[PDB]
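Quick notes on the structure that follows.
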Amino acid sequence: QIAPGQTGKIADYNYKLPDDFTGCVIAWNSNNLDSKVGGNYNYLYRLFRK
Amino acid sequence: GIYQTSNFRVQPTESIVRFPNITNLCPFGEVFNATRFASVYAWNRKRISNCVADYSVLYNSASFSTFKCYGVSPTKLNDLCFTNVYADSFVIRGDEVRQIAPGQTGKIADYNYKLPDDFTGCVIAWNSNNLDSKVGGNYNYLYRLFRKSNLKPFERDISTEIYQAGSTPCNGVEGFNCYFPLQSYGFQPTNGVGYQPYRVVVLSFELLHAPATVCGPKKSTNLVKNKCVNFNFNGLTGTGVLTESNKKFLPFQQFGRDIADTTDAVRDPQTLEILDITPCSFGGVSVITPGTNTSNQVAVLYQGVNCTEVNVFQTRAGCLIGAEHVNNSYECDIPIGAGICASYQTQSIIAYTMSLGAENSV
Amino acid sequence: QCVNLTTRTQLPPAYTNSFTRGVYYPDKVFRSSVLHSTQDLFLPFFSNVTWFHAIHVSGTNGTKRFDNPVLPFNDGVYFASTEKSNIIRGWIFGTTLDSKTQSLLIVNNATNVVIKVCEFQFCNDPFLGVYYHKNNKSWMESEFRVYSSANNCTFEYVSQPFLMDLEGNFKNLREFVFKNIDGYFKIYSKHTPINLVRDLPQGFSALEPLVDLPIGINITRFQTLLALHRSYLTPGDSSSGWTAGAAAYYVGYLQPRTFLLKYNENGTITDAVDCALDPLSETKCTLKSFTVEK
Amino acid sequence: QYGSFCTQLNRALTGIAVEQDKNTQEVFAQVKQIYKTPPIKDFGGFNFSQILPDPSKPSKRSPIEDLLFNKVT
Amino acid sequence: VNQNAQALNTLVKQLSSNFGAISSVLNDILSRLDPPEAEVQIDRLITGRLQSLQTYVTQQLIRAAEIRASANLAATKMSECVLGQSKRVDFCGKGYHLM
Amino acid sequence: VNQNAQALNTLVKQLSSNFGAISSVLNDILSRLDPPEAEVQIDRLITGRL
Ligand SMILES: *[C@@H]1O[C@H](CO)[C@@H](O[C@@H]2O[C@H](CO)[C@@H](O)[C@H](O)[C@H]2NC(C)=O)[C@H](O)[C@H]1NC(C)=O
Ligand SMILES: *[C@@H]1O[C@H](CO)[C@@H](O)[C@H](O)[C@H]1NC(C)=O
Ligand SMILES: *[C@@H]1O[C@H](CO)[C@@H](O)[C@H](O)[C@H]1NC(C)=O
Ligand SMILES: *[C@@H]1O[C@H](CO)[C@@H](O)[C@H](O)[C@H]1NC(C)=O
Ligand SMILES: *[C@@H]1O[C@H](CO)[C@@H](O)[C@H](O)[C@H]1NC(C)=O
Ligand SMILES: *[C@@H]1O[C@H](CO)[C@@H](O)[C@H](O)[C@H]1NC(C)=O
């Protein structure tokens, strides 16, 4: 959903890429860096928006 | 001279909507949440009619692995009206879910379930590893691996005739080169994601020119007449003026087309009165001017429109504003049309009937 | 329960001509003073339609027997009937017509219609034994002997009778068109009072769409159901039945054709041109006119 | 995104429309004076009544011109 | 009268062509799709309709050239046959031109 | 003179039209994109200019 021309939860409520988007999306695994044994609830995620 | 500068395009007001009065609720729990999900070789198909659909609830669930609409956008499903809906439900594994799409090939695509290449509708799919899986194996879902020929779109023929892949038929006996057409699959809670069960519901929309039975949750505002409005009749959107019609639409006729590409009349569903749709207005806009090297005054010709839709002179070429009509006749200076010409004389713009020449009796 | 009738005797077929008949409204869109070309399943002009009597007297004895032979249903059917005593009552449609596969029933009694879709175990001789009452005889009582059993019905439709009441030569023609497309059984219908014409009339009359049942069933064959006036207990020597079957019914088959329909200002299809009929009709269709200059 | 195609098309159509009036003016405006025939039509026996304007008729036309305007749809 | 009418009729009929799009009606495309795919369909419609308009204008230009030639001939005949007596054989009529 | 000059000016100005491509400049498309997508853009430019 970080690709232009897409409609989705993130694409509608958190991050919306333009249709005429010029640029690069880069993603890499970060469980060794952010995930915790007891649970890492430090990153939020938006569900509801008018 | 006279220059075509713009085109005046009288605008709409107070957009009206005339959806049917139907106030039912769709069966999105007895088909979409059925305890029994049939196999793909015999997919469960239900016809949906006469009910009011709210696709916002279904689309906004975040419980789906796949939600692909073709010919329509999921967000705009709420504004549309359909003559009928079809709901086809089955269960397949993940690696084959990609074959539920127009123009897709494969085992299930050409042997179990084939969507048409002209598909209009939405495919919804979610994982059911917690419902269809069995610890010992659920072999109750049957797919077809061999067939005489591929499927036409929307084909369901249940057959158990074992097909002969060798040089001699076995005549219904399971033997050499005569395999059993129906293959079962070993669903497990420990199965890989590509092999875990997914329940799939495909919604096919009959976008015909028929009285819409399935519609979105829209409100029908009061009808407005002799006015330029944005109208939405049964999901059909447009912009124009609705007027009394003496046309005789027989009880089966819904729309009206004397141009064959634009609905010039329409039957309102609430009140079965039939109203004709004539567009609001349009026409060229011409600026009559002398040289700016002489003056900055201009006159405006609204071509082919009466002097109500817009020093007001109704000529056969349209409405003239900013020029005074004079009784005298002169040679044409700026041609307006239909024998009318314009000039700039002491200092105002005059409009007159052109003179063909001096009279002369021999 | 139904009663077995005498042998069909395998009557030799007879044919007649369709003089520009079977045109219907191909859409639900209004058009006026236009010439519109539509590609659809139409009955081709001047086609050979097979006609069967209501009652036929073929034996020298004076035998009056029903003529309700079984016919196939491929790509739609045109069904006309000329009658003056309402000896026609309805139809059955299906493929096997037994307890195996479901089938459609349309019947029209003196009150309303009955349209069902289930696995009727039709017997070889379905009809309606008809009689009047001894005091009023204004309307006609019927006892249907169509099927032995009916189970697993998922449809039911009742509306105004398809056939009006026809109660000396006040014969009238009744035209129907049946199409099974997209699970839709579309019936188009029309009625015409006729004078002094036994056969199909030469003329034009478009069939207004009568109904569109979303049955979603499979049709390859059909039958026709009639009303029995005489007694199967005691077959009369003569005149007990409906005048040895003067009334009759004609069957033709639809084909994929491109037609040019002429809509008047009132929206009525007054005439049509069958493009693939002959070179003159092809010229009319390419010029989109009914008259052709030299 | 297609640029000036629509403007080109409008310019060409406007040129054609102007050329039509130019054609009519070149054909028919070939006289400076509006001449009229004498009230008495004595031309030595020659009779021009079928090509001369018919005054007892609106939109003054000759009988031949009236037929011509009636025979073109 | 006929040819031009024919041309105009043809042009109007070209508005019923989808040109590969899901529909020939712009409002139906915009009522069903979001901008990304709606623009894809609208571009096909635009290509088809622009080609139709260009074809119409080209035929109109050629026909106008022919009509201009006819009008020039008419003006020449007005000058030489009506305003004078022509010695050009068959230019005005058949026979020796009087008037 | 004016007709020919205006026609040539219109032909020249048509070169600034994208015709649906990401840019009306061929060199920019070549410098920004790899051949598979550059061809897609150049085809739109070619169609418009032809
Ligand atoms: C010139 O010709 C016209 C006919 O073209 C003559 O008009 C006719 O006049 C007589 C009476 O004299 C009428 O009975 C006819 O009906 C007229 N015919 C038409 C067609 O109108 C006219 O009289 C002639 N002029 C002269 C001076 O003889
Ligand atoms: C639909 O409901 C409205 C509001 O009660 C009513 O006026 C209208 O007649 C209804 N439609 C039909 C076909 O009865
Ligand atoms: C189907 O049932 C599940 C659980 O019972 C529920 O979460 C879901 O909302 C239901 N579907 C719909 C469309 O309500
Ligand atoms: C304009 O409208 C008036 C309203 O009465 C009418 O009389 C007149 O004929 C109209 N003119 C044209 C050119 O339609
Ligand atoms: C022309 O003169 C008449 C009287 O002869 C008058 O009624 C009319 O208004 C005049 N026209 C203009 C445009 O002044
Ligand atoms: C319809 O029935 C006929 C005869 O029983 C059969 O041959 C045909 O395959 C059937 N078609 C469908 C779609 O059921």
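Here chain B follows Swiss-Prot, giving residues 311-620, 641-676, 690-705 in order.
Every residue, even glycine, has its Cβ placed from backbone N, Cα and C.
Residues annotated as domain 'BetaCoV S1-CTD' in Swiss-Prot: B:334-527.
Summarising the environment of B:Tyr453 (mutagenesis position), the number of other Cβ atoms within 10 Å of its Cβ, over all protein chains shown, is 21. Experimental mutagenesis is annotated in Swiss-Prot for B:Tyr453 to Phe, with the remark: Decreased HLA binding to NF9 epitope. Increased binding affinity to human ACE2.
On its own chain, B:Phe490 (mutagenesis position) has B:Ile472, B:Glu484 as residues at least 6 apart in sequence with a Cβ closer than 8 Å to its own Cβ. Under DSSP, B:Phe490 (mutagenesis position) is assigned to coil, being neither helix nor strand in the three-state scheme. Looking at Swiss-Prot, you'll find the mutagenesis B:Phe490 to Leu noted as follows: Increased resistance to neutralizing antibodies and human covalescent sera neutralization.
B:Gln493 (mutagenesis position) is surrounded by 15 other CB atoms, counting those within 10 A of its CB over all protein chains shown. Listed in Swiss-Prot as a mutagenesis experiment, B:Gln493 to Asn is described as follows: Reduced host ACE2-binding affinity in vitro.
Taking the Cβ of B:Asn501 (mutagenesis position) as centre and 10 Å as the limit, one finds 17 other Cβ atoms among all the protein chains shown. For the published mutagenesis B:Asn501 to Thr, Swiss-Prot gives the following note: Reduced host ACE2-binding affinity in vitro.
For B:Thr676 to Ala, Swiss-Prot lists a mutagenesis experiment annotated as follows: Partial loss of O-glycosylation by host GALNT1. Cβ-based neighbour count (10 Å, all protein chains) for B:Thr676 (mutagenesis position) stands at 4.
A natural variant is reported in Swiss-Prot for this position, B:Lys417 to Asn, and the note states: In strain: Beta/B.1.351, Omicron/BA.1, Omicron/BA.2, Omicron/BA.2.12.1, Omicron/BA.2.75, Omicron/BA.4, Omicron/BA.5, Omicron/BQ.1.1, Omicron/XBB.1.5, Omicron/EG.5.1; May enhance affinity to human ACE2 receptor. Taking Cβ-Cβ distances under 8 Å and a sequence gap of 6 or more within the same chain, the neighbours of B:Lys417 (variant position) are B:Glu406, B:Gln409, B:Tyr453, B:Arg454, B:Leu455.
For B:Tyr453 to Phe, Swiss-Prot lists a natural variant annotated as follows: In strain: B.1.1.298.
Swiss-Prot documents B:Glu484 to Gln as a naturally occurring variant and attaches the note In strain: Kappa/B.1.617.1.
According to Swiss-Prot, the natural variant B:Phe490 to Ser carries this note: In strain: Lambda/C.37, Omicron/BQ.1.1, Omicron/XBB.1.5, Omicron/EG.5.1.
Quoted from Swiss-Prot, the note on natural variant B:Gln613 to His is: In strain: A23.1. Long-range C-beta contacts of B:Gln613 (variant position), restricted to its own chain and to partners at least six residues apart, with a cutoff below 8 Å, comprise B:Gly593, B:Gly594, B:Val595, B:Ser596, B:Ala647, B:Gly648.
All protein chains included, B:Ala701 (variant position) registers 8 other Cβ atoms within 10 Å of its own Cβ. Natural variation at this site is recorded by Swiss-Prot as B:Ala701 to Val, annotated: In strain: Beta/B.1.351, Iota/B.1.526.
For B:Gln493 (mutagenesis position), the spatially nearest entry among the recorded positions B:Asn501, B:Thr676, B:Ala701 is B:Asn501, judged by CA separation.
Chain D comes close to B:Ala701, taken from the recorded positions B:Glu484, B:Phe490, B:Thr676, B:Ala701 by a C-beta to C-beta distance under 8 angstroms. A Cα-Cα distance of 96 Å separates B:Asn501 (mutagenesis position) from B:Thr676 (mutagenesis position). In this structure, the C-alpha atom of B:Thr676 (mutagenesis position) lies 23 angstrom from that of B:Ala701 (variant position).
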